[PDB]
Amino acid sequence: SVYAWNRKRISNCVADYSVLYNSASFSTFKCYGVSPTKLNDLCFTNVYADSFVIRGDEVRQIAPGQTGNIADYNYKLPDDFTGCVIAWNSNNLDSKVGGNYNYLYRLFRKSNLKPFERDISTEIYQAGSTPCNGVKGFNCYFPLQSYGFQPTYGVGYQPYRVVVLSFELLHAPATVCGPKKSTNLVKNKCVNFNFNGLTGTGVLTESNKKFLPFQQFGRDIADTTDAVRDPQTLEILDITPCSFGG
Amino acid sequence: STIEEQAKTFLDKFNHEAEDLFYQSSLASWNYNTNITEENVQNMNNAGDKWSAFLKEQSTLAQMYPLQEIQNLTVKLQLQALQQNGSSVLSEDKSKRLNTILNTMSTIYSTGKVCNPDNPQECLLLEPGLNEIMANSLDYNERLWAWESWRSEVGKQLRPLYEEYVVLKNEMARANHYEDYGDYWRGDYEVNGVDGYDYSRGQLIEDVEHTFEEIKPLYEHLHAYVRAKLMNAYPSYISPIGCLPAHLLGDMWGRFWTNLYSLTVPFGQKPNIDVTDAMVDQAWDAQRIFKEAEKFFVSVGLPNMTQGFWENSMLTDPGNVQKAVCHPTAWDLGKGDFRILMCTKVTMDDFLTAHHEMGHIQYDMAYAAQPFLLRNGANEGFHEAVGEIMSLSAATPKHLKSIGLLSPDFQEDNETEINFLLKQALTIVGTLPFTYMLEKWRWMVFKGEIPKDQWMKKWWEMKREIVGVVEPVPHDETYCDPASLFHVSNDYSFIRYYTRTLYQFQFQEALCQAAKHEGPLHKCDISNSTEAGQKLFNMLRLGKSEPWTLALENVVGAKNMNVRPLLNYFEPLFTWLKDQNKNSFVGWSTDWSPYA
Ligand SMILES: *[C@@H]1O[C@H](CO)[C@@H](O[C@@H]2O[C@H](CO)[C@@H](O)[C@H](O)[C@H]2NC(C)=O)[C@H](O)[C@H]1NC(C)=O
Ligand SMILES: *[C@@H]1O[C@H](CO)[C@@H](O)[C@H](O)[C@H]1NC(C)=O
């Protein structure tokens, strides 16, 4: 639900944002702190996923500096938020011909919801001065109401699935990041290489020395790299500077 | 304890279930109308009782709120309807007696049976039959008998029921802080908001009749013309100085006079506006007709028609086993759902009717952002007027030529345009005086200023002067002409039908005023005119949020109700009929009668 929006922690993996961006089945995908093109380039510690199904009209309400029945009581999003949200039509999945009543939204709240805060309380809302013992009466109401998603509901009213991606930058080591570029191995030509940050120019040949199962690269003396193990076939290469002279 | 803030919470709580339950009821009604079956009959009541019982407790809660200090105009307007409990102002016995008398008054009308004297077992009903006997025929005996049977076997048996119903309805209306019952009907044409735009029920009463005297030269001449032509049609039946009976009107009540257009055609050799061969030649089925009309709607500037309408709506004939009504209806089930229910046929009249239904759809979706209690027209006379504006704009030969329907070398001129305008006027200005006198009669019957003896003898002796239709036969007070009507047994307001067309013409003038179109008003077209949309757009989205007094400001500068376009639209027909009625004296002498 939206007042009880689920929270999932994603860390210690690689994120495939390209397949998420290229997909054309997503109704809404807009954000400003990070442009989607460069999202795979730079990465953070971990991410938070919040999945809930909302009405089509309310989709625009989930944005920084917004207020509404959802943006103020069911979910509050801080103005300094980074990342963005994926919304897509789910009328044929979430809704049913008899009317989906399995989703609920908070309508009343004495205190406005705080950013990145979820309130699961179901206290009997009180408006007037009448003493109510948790029972409905003159002006004592309920903070939660239900969705009535139906297949015959028009656009802006059909059940749309919405996943909020919250990005955070703790001082702890970053875990989730983007993929590689791979390219292709070429030998016996003065080229330049970037083997896991081992940036440098040279010519790569085949060698015969044996690394123990845990080294990554060797060196000989005066701290100059002399051999590298490729991270794909686990073979020992060699490095020679392409010639120069007067 | 504040009341203003908690009123909004109560409104939201009421709405959250109000839209849902109204949507369920609308879906059930559409299901029943689309396909009828025994199962789909009892569920209608099973939903209607719940919907009605939902309206009682919300108004029950709408008495503890002191609606005298709430400052928000929107909140005050919204809770004004909330305090309206409805029929809970009298005793339960009186309420059930009134419900029973309404039901029996409707059923007696629904069981009308009149048989021919020669064959005692051959009766005819409101279905095609005795109504058609005097609708399209050239006779004076069968028409006389049919009208006599209708006015004697219907209305006379309903007389005591109406007698009790009038006083009961007046009494229950008095308990709602109302001086009468007609005041409740006039409450729609009433605003108590901003100063300078305020309106009163008595203001409506006076302004609905000060808008009637400006059409006297337009009407009387026409009457004389009709009378004059009736002289060439029915010699030695009516004196040239008198007035015609109700049998020759063409309808059981003479509301529509277009049935005599073909009989009284000036130039019968000139063909009328016919495109039937054009409709059938290239197979104009219902879908492509609706799509071309939608293209015209887009050319007006209206928002794009919503996807899914082509799917849910059943455009064609319902079929053979799935019985359904053929009443042209445009359903707005809510929550973004729109549908249409019509028995489509390839006619120009059905073309205009489809235009009307889609105009209703557009107007309905115009105020979708309103709260649950504000998705209604600012008055009764905008929905029908908005729908009929499109019908009026779709009949111009300019648009018909623009859609490849008429020959490019056509010879439209003054004679055929005058004939078409006469056909239009027999429907347009052919209803004003009878409607006005009917509504006035209902009003002082509601008021009670006329006693129990001046009810039926007054009806004809005032119809003689308001319209000019002679009493074909002697009658006593046991007769009741008005009771033999659709909008008298179901308690339906009829004043809407008076201003409605006027609104059209006002808009039909005002838009034309903002159209840069030179020539006659009838030939004025709004096709390919984006500027003609936004003026309308400034009011359609208003809905019931703003009173109609201020709503009638973005289209017409004048906020009053002055009858400008009736003397503006029908200028050539009137100036040609002045030439036509040079010798025939206009007006009717209320002394000649068939019996004396
Ligand atoms: C990553 O690199 C390749 C990518 O597929 C895989 O290793 C080779 O996989 C191919 C077929 O997928 C085999 O024919 C080779 O024999 C594999 N070589 C080695 C050295 O594994 C595998 O998915 C990954 N390999 C490693 C070492 O992580
Ligand atoms: C309306 O929507 C239809 C369906 O996509 C489209 O073909 C058409 O171009 C739209 N017209 C306008 C004016 O938006």
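We number chain A the way Swiss-Prot does; in order, the residues shown are 349-594.
If you check the header, you will see the structure was determined by electron microscopy, 3.1 Å.
In case you wondered, yes, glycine gets a Cβ from its N, Cα and C as well.
Around the Cβ of A:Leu368 (variant position), 16 further Cβ atoms fall within 10 Å across all displayed protein chains. According to DSSP, A:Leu368 (variant position) is assigned to a helical segment. While the structure shown retains the original residue, Swiss-Prot records the natural variant A:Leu368 to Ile with this note: In strain: Omicron/XBB.1.5, Omicron/EG.5.1.
Counting Cβ atoms from all protein chains shown, A:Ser371 (variant position) has 11 others lying within 10 Å of its own Cβ. For the natural variant A:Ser371 to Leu, the note given in Swiss-Prot is In strain: Omicron/BA.1.
Note on A:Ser375 (variant position): other Cβ atoms within 10 Å of its Cβ, all shown chains, come to 14. Here the residue is the original one, but Swiss-Prot notes a natural variant at this spot, A:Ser375 to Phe: In strain: Omicron/BA.1, Omicron/BA.2, Omicron/BA.2.12.1, Omicron/BA.2.75, Omicron/BA.4, Omicron/BA.5, Omicron/BQ.1.1, Omicron/XBB.1.5, Omicron/EG.5.1.
Counting every protein chain shown, the number of other Cβ atoms lying within 10 Å of the Cβ of A:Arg408 (variant position) is 14. According to Swiss-Prot, the naturally occurring change A:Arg408 to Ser is described as follows: In strain: Omicron/BA.2, Omicron/BA.2.12.1, Omicron/BA.2.75, Omicron/BA.4, Omicron/BA.5, Omicron/BQ.1.1, Omicron/XBB.1.5, Omicron/EG.5.1.
Annotation for A:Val445 (variant position): spatial neighbours A:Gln498, A:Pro499, criterion Cβ-Cβ under 8 Å with sequence separation of six or more. Per Swiss-Prot, natural variant A:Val445 to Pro is noted as: In strain: Omicron/XBB.1.5, Omicron/EG.5.1.
A coil conformation is recorded for A:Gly446 (variant position) in the three-state DSSP classification, outside any helix or strand. As a natural variant entry, A:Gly446 to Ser appears in Swiss-Prot alongside the note: In strain: Omicron/BA.1, Omicron/BA.2.75, Omicron/XBB.1.5, Omicron/EG.5.1.
In the three-state DSSP assignment, the secondary structure recorded for A:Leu452 (variant position) is strand. The annotation that Swiss-Prot gives for the naturally occurring variant A:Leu452 to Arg reads: In strain: Delta/B.1.617.2, Epsilon/B.1.427/B.1.429, Kappa/B.1.617.1, Lambda/C.37, 19B/501Y, Omicron/BA.4, Omicron/BA.5, Omicron/BQ.1.1; Contributes to cellular immunity evasion and increases infectivity.
A C-beta separation below 8 Å, combined with a sequence spacing of at least six in one chain, links A:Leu452 (variant position) to A:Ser349, A:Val350, A:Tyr351, A:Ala352, A:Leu492, A:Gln493, A:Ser494, A:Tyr495. Quoted from Swiss-Prot, the note on the mutagenesis of A:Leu452 to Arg is: Increased resistance to neutralizing antibodies. Decreases HLA binding to NF9 epitope. Increased binding affinity to human ACE2.
Around the Cβ of A:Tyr453 (variant position), the number of neighbouring Cβ atoms within 10 Å comes to 23. For the naturally occurring variant A:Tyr453 to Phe, Swiss-Prot gives the following note: In strain: B.1.1.298.
Here A:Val483 (mutagenesis position) comes close to A:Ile472: these same-chain residues lie at least six apart in sequence, with C-beta atoms under 8 angstroms from its C-beta. Under mutagenesis, Swiss-Prot gives A:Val483 to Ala with this note: Increased resistance to neutralizing antibodies.
Variant annotation in Swiss-Prot: A:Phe486 to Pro, described as In strain: Omicron/XBB.1.5, Omicron/EG.5.1; the structure shown retains the original residue. With a 10 A radius on its CB, A:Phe486 (variant position) counts 14 other CB atoms from all the protein chains.
Here the Cβ of A:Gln493 (mutagenesis position) has 19 other Cβ atoms within 10 Å, regardless of which shown protein chain they belong to. Record note (Swiss-Prot), mutagenesis A:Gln493 to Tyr: Reduced host ACE2-binding affinity in vitro. The unchanged residue is displayed.
What Swiss-Prot says about the mutagenesis result for A:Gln493 to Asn is this: Reduced host ACE2-binding affinity in vitro.
While the structure shown retains the original residue, Swiss-Prot records the mutagenesis experiment A:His519 to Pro with this note: Increased resistance to human covalescent sera neutralization. A C-beta separation below 8 Å, combined with a sequence spacing of at least six in one chain, links A:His519 (mutagenesis position) to none of the other residues.
Here the recorded positions are A:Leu368, A:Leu452, A:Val483, A:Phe486, A:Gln493, A:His519, and the ones sitting under 8 angstroms from chain B, going by CB atoms, are A:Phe486, A:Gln493. A straight line from the CA of A:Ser375 (variant position) to the CA of A:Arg408 (variant position) spans 11 Å. For A:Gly446 (variant position), other Cβ atoms within 10 Å of its Cβ number 8. Geometry remark: A:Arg408 (variant position) versus A:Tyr453 (variant position), CA distance 16 Å. Cα of A:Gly446 (variant position) to Cα of A:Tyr453 (variant position): a span of 19 Å.
A distance of 27 Å separates the Cα atom of A:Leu368 (variant position) from that of A:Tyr453 (variant position).
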